[PDB]
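This report refers to the structure that appears directly beneath it.
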Protein chains: 2
Amino acid sequence: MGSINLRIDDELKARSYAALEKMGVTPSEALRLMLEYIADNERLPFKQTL
Amino acid sequence: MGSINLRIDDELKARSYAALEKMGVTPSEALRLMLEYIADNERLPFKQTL
């Protein structure tokens, strides 16, 4: 396995991490299962060409 | 904004990044909007731990 660098606004990161850690889900894992749905769906909720 | 370290199996990362880059969406962005839905939903689609 490998590591990647992700960069977001700190305020948003706070809410996200707070939510997943309360559910007992590791951040690394929540992003992992995200990578699964993007790979399978290839559409996203919002796939802005950004 | 800040940077975080994410770690997944390289084979999965390949599929995910391939999907988002074809849609023209930056990886940093796809993960960003993910952080939005986890923070708002506080549930995750599937929180499986394998």
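Don't overthink the numbers, they just go from 1 along the chain as shown.
Header says: solution NMR.
Cβ from N, Cα, C; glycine included.
Here's what Swiss-Prot has on this protein:
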type	residues	note
MUTAGEN	B:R7 to A	Loss of DNA binding, 100-fold derepression of operon, still binds RelE
MUTAGEN	B:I8 to A	43-fold derepression of operon, partial loss of DNA-binding, still binds RelE
MUTAGEN	B:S28 to L or R	100-fold derepression of operon, loss of DNA-binding, still binds RelE
MUTAGEN	B:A39 to T	In relB101; a delayed relaxed phenotype
MUTAGEN	B:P45 to T	In relB35; a delayed relaxed phenotype
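Here the features listed in Swiss-Prot are painted onto the structure.
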residue: B:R7; record: mutagenesis position; CB count, 10 Å: 13
residue: B:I8; record: mutagenesis position; CB count, 10 Å: 20
residue: B:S28; record: mutagenesis position; CB count, 10 Å: 16
residue: B:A39; record: mutagenesis position; CB count, 10 Å: 17
residue: B:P45; record: mutagenesis position; CB count, 10 Å: 13
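Within the set of mutagenesis positions B:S28, B:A39, B:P45, the entry lying nearest in space to B:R7 (mutagenesis position) is B:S28 (CA atoms). B:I8 (mutagenesis position) carries a strand DSSP state (E or B). A helical conformation is recorded for B:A39 (mutagenesis position) in the three-state DSSP classification.
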